[PDB]
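Undergrad: Can you read through this structure? Questions will come right after.
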Number of protein chains: 2
Amino acid sequence: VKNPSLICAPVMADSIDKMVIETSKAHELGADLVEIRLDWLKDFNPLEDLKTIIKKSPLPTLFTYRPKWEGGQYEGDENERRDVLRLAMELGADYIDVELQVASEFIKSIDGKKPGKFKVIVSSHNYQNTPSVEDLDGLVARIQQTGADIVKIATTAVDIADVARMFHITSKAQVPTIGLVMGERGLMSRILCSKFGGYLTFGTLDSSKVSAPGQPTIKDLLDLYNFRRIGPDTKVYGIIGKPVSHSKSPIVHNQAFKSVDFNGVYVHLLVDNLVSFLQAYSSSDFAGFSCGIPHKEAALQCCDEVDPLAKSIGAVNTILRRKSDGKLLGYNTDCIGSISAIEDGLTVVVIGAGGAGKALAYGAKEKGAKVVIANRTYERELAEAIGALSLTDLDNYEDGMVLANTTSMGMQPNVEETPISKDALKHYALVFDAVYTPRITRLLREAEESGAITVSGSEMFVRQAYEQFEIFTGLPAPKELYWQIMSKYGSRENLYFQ
Amino acid sequence: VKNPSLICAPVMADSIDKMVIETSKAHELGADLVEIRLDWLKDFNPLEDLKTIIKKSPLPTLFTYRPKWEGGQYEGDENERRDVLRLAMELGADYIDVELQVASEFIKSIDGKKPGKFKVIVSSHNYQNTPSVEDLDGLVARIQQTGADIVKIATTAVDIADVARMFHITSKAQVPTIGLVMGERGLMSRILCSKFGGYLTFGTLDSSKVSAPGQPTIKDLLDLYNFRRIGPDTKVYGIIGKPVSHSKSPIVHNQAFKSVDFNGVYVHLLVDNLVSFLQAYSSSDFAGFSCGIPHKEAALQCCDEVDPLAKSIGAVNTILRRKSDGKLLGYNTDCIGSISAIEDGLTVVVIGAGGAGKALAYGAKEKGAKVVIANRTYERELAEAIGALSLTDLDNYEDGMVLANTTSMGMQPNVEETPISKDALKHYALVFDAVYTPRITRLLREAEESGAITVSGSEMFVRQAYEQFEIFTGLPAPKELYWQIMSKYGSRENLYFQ
Ligand SMILES: O=C(O)[C@]1(O)C[C@@H](O)[C@@H](O)[C@H](O)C1
Ligand SMILES: O=C(O)[C@]1(O)C[C@@H](O)[C@@H](O)[C@H](O)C1
C-alpha cells in the first residue's frame, strides 16, 4: 500500500531527559519517527513529561504505553493508561498505538476529538506463531472495525516461510498496514517493507536498544541493506544457511548492487528446511541465492539445471532463478575462489567433506600436486571419488604441505576451536582457512607463528562473491570493487545480523 | 532429580551499585540465589565490579554474560567475554552459566582449575518452540558431553501441552536439570519444578524486572503458589480458560489448600484446545480443573460422567479426575453460586448464553420469578429450552427487574465496556455482574448511581469456589475461610498472572 516504508526508532530510555537525547540521536541516524515507549519510564509525570518530549523531539512522535498483558512494562490502572494516551493526542502527538483488545472503547472515547494530523495505530502482537492468511485477514478486519487509522500486526517466525504470509498481508490489505514478523527468522520482513507495502518498520538506535526480537539497527537498514532503494520491483537475493548471522554476503552484494545501480537487495536467509524454503519463495520476486552450510550439497538436488562444474563437484553454492521458466539454475563459485586464493598465496590436505570440501578437493586434483581428505566423520568416500583420513588422526600426519580448512570450525563464536594441533602445523608451507569470521581464526593465528604461509578466508570469500554477482546480475564481475568493499565495509569483527 | 527447586532472582540493574541493592532485595524476598546478568551493565569494570558483587551479595551468585547470539545484550570480543566468566569463577562465584555453543572450549579452559564449591551451568535457549522428547534427549546428551555440572534448557510454549515434555525431561534426566518453558503458556513449568525434578526456577524481584517471558514474581511463587510446599506427590489443579490471566482462582484455592494442609497446588491453565489439553495431562498428577470461558459448555462433552445438575444445565465448570478409573467427572458450581448471591442481594434478565448464562438461567426458572435471555448472537435457543432477546435491543426493554451479566464484558482490561446503556438501568431493582475483575465494573458502577441494588462478581465467585474446593478435596467447604481469603488476598485490582 502507498508510500515507501517509514523507519521508526524505539525510544526506551528510563528517564525523560535520556529519551530526549535518544530522539535527537534518532534524527541524526536518519530515522523518520520515534516510538516513545512510555511504559519504560521509571518515573513518569504525564502532563509535564509528554509536553517536554513533544516540544523537544526533532521527529514526529508515536506514543505507546504498553501494558503487561501485551508484552509491555506498564502495570496499574487501565483508565489512567488511556488518559495518558488521550493526553498525548491532545498535546500534539502524531500517533498513538492502542492495543486491539481495548481499541473500540478507546477510539469511541476520542470520537470527534482528534486533531488534524493525528493517526491512531491499533496493534496486535502474537508471540507464538504466524497465523494462516485466513486468520490474518480476520485479524485485519477486526482491527479495521475498531476505527483504526493504521493496522499493526506483529507475528512470530517459527520458520522463515512464515514471512511470505505477512508479505501477502501488507502487499494486498487495502488499509495502511504495519506488518512485521519477530525473531531472527522473521528479519527479512523488517527489511523488505518498501517492496511489499509495509507502512513502517522499526530500526534500533543501536543493538543494545531492541524493543522486540529481530530488529536491525537504523544504520544497517539505511547503509547495509540500502533501505531507501528498496521498491516494489526490487529483486530479492540472499544467503541461504544455518547459521547465517555471521555472513558478510549481504554487506558486499548490497554495496555492489548500489554501486552499479542494480535494482536488487540481498538479505540473510536463516533456513531450517531448504525444500520448503524454495517452495515458499518461488516467485519472480526472489531471483537468486547464495547457499551456505548446511545447504550446499543439498541445493544441487533442488536445482532444475546444474552447471557442469557444479555437477562434477556435487554441490551448489549459487542459485539463479531464470526469468524465462522460473526454474532454478545451480552453480559453484567455491572451487575457483578457493584454488585461486591458495595459488596466489604461493600435496594438499582438505579438512571437511561438505560442499566447500568437495569444491576445494576437486579443484586441487585438477591443478598440480594432489590431495588428502580429512573429516570428522571418516566415511566422508570423497577421497576415493577424486583419488581419506579422520581428524582424530589429522594431528598425526612431507614437511612443505598445504592445509585447507573448509569446515565451520573456528567460526565465531567458536574462536578457540581449531581443527588441528599447532604442533602438526610446522609440517605445512601454507594453510588456508575458509572461515572469514573472525579474520584471524585460531588456526591461522597458530599457523603463522608456526612459520607457515597463511591465506585467509576473505581471499576466498571475495573471489567467490564477485563471481556470484556476475551470475546474479549478468554484469561483469567488478572484482576491484568487491576487494574495495570488503576492505572498507567488511572488516569489523564479532558482527551478528539477527 | 534430587533437591526441591531453588528460586533464582535475575539481577539486571544497569549499574553495579543498583545490582548490589537488587541482591539484597532478593535475599529479603526469599530468593535462594541471584543470577547476575553482566551483559545488562552499562559500564562494567570486570575485576573491580565482580569483586564488589561477590563480596556484597547476601546470596550465592550465578554469573551470566549473555551474548547477542543467545538472546543477551553483550556485543564485542568473545575471548574477553569468557575472560570475565573465568574471572567470576576464580573470584569465588558459586555458578557461571556458559552457552552450549561454546561450552566445550570453555570448560576445557578451566580444566583442573575449578574451585570446590563451583558449578558450571551449560545452557541452551530455544525461542521458537518446544522440541520432541527425542530432540530434547539429544540436547541433554550434547550438553552433558561438554562437561556441564548442570544442564539448562529453556524452550518456548507454542501450546500448553508443550510443558509436559519439559516435565518428562526434568523428571527423568539423570543429571541436575534446569528445564523451563517460556511464554504465558509455559508458566506452569516455572511453578511446578519441585514436583517434576527441576533444579531451579527464576522468580522476579517485581513484574517490571523480567529477564525471559513468563517469569512470576518471587513473592507469588512463595506466597501465592506456595512454592516450598510443592513436592513429587503434590496433586495439580488449575483454571482451564482463555484468557486466564485475570483469574483469582489460584489465589483462593492455594490459600485454602495450605490452610487445611491439603497436598495440592492450583495454577493458571491457558488452554487453546480443551481436548488436546485433557489428553496431554491425563495422568494422576492432574487431579482436577476449574473450567472458565470458553470451555465450560465444551467440558461437558469431555467428561466421562456428568452430574445431573450439570447435564440439566448443559455446561461443566468443575472437573474431577477420579482416582479409581482415571475418568473425568463433571460438575457445575456456577448455578448455586449465582442464585445464592442474587437472593442474598434481596423476573430476571440474563446477559449471555454461554456456560454461566446457562447455569444462571436454569437456576432462575427454578426459584420464583422467571427469565428473559439476552445475547450478542440472537440464536443463542436457550430461552426456549427453559421458557429470547439480543443485546442490540437490550437497552430497549416492569420497573423492578433483575439484570444478570454472565459474559466477560467489562472484564479487565475492558473496564469501560458495559453490556447495557445506563438509562435502561433505573428499570432494575438489582443487577448482578459475574465479572469480579475489576470488582466495580462499569455496569455495577452505573447501576449503583441508577439507584439499583448491586451484587458483585465476588459474591458469586467465592460461593462457586468453595464448592469446587469440596469437589476437589472431598473436604467440607470451609466457607468462612474462603470469604476471609478473598477479603485478605483477593482484593487487589489490575492483576495479571502471565
Ligand atoms: O556468506 C557466506 O559466508 C558464504 O557461506 C561463504 C561461502 O560459504 C559461499 O560459498 C556462500 O555462498 C556464502
Ligand atoms: O477463575 C475464574 O475467574 C472462574 O472463571 C470464575 C467462574 O467463571 C468459575 O465458574 C470458573 O470455574 C473460574
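Residue numbering: from 1, along the chain as shown.
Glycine is no exception: its Cβ is also placed from the backbone N, Cα and C atoms.
Sequence annotations record features per position, and here Swiss-Prot assigns active site, proton acceptor to B:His125. Look at Swiss-Prot and you will find B:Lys152 tagged as active site, schiff-base intermediate with substrate, backed by a curator's inference. Under its mutagenesis entries, Swiss-Prot includes B:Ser247 to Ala (Swiss-Prot position 336) with the note: 13-fold decrease in substrate affinity but almost no change in activity. Among the mutagenesis results in Swiss-Prot, B:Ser249 to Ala (Swiss-Prot position 338) has the note: 10-fold decrease in activity, and 9-fold decrease in substrate affinity. The residue drawn here is the original one. One entry in Swiss-Prot concerns the mutagenesis experiment B:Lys296 to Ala (Swiss-Prot position 385). Its note says: Strongly reduced shikimate dehydrogenase activity, but minor change in substrate affinity. The annotation that Swiss-Prot gives for the mutagenesis experiment B:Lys296 to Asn (Swiss-Prot position 385) reads: Strongly reduced shikimate dehydrogenase activity, but no change in substrate affinity. What Swiss-Prot notes for the published mutagenesis of B:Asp334 to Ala (Swiss-Prot position 423) is this: Loss of shikimate dehydrogenase activity. In Swiss-Prot, a mutagenesis experiment is listed as B:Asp334 to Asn (Swiss-Prot position 423), annotated with the note Reduced shikimate dehydrogenase activity, but no change in substrate affinity. Per Swiss-Prot, the feature active site, for shikimate dehydrogenase activity maps to B:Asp334 (among others); the stated evidence is a curator's inference. According to Swiss-Prot, the NADP(+) binding site annotation covers B:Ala353, B:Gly355, B:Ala356, B:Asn375, B:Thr377, B:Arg380, B:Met411, B:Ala434, B:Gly457. In Swiss-Prot, the entry for mutagenesis B:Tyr436 to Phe or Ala (Swiss-Prot position 550) states: 100-fold decrease in activity, and 2-fold decrease in substrate affinity. The structure shown retains the original residue.
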Undergrad: Of all the recorded positions given, B:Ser249, B:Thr377, which residue's CB has the most CB neighbours within 10 A?
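TA: Counting Cβ neighbours within 10 Å, the top one is B:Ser249.
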Undergrad: Output, ordered by sequence, the same-chain residues six or more apart from B:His125 (active site, proton acceptor) with a CB under 8 Å from its CB, or 'none'.
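TA: B:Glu70, B:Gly71, B:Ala154, B:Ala212 - these are the non-local Cβ neighbours of B:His125 (active site, proton acceptor), listed in sequence order.
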Undergrad: Mind running the recorded positions B:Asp334, B:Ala353, B:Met411, B:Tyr436, B:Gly457 against ligand 2 and keeping the ones whose CB falls under 6 Å of it?
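TA: With ligand 2 as the reference and 6 Å as the Cβ limit, the list reads B:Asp334.
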Undergrad: Non-local Cβ contacts of B:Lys152 (active site, schiff-base intermediate with substrate) (under 8 Å, 6 or more apart, same chain)?
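TA: Result: B:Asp97, B:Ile121, B:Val122, B:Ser123, B:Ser124, B:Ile143, B:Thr177, B:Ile178, B:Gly179.
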Undergrad: Hey, which of the binding-site residues B:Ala353, B:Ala356, B:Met411 is the loneliest by Cβ count within 10 Å?
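TA: Per-residue Cβ counts within 10 Å for the binding-site residues B:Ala353, B:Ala356, B:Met411 bottom out at B:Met411.
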Undergrad: At the Cα level, what's the spacing in Å between B:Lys296 (mutagenesis position) and B:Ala356 (NADP(+) binding site), rounded?
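TA: Per the Cα atoms, B:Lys296 (mutagenesis position) and B:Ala356 (NADP(+) binding site) stand 8 Å apart.
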Undergrad: Could you tally the C-beta atoms, other than its own, that fall within 10 angstroms of the C-beta of B:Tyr436 (mutagenesis position)?
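TA: That number is 20.
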Undergrad: On a C-alpha basis, identify the one among B:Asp334, B:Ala353, B:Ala356, B:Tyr436 that is nearest to B:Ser247 (mutagenesis position); the candidates are the recorded positions.
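TA: Comparing Cα positions, the closest of these recorded positions turns out to be B:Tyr436.
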Undergrad: If one measures from the C-alpha of B:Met411 (NADP(+) binding site) to the C-alpha of B:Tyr436 (mutagenesis position), what distance in angstrom results, rounded to a whole number?
TA: 8
Undergrad: Of the binding-site residues B:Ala353, B:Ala356, B:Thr377, B:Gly457, which sits closest to B:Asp334 (mutagenesis position) by Cα distance?
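TA: The smallest Cα gap between B:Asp334 (mutagenesis position) and any of the binding-site residues is with B:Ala356.
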Undergrad: Give me the Cα-Cα distance between B:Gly387 and B:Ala388 in Å, rounded to a whole number; there are 2 residues missing between them in the deposited model.
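TA: It comes out to 9 Å between the two Cα positions.
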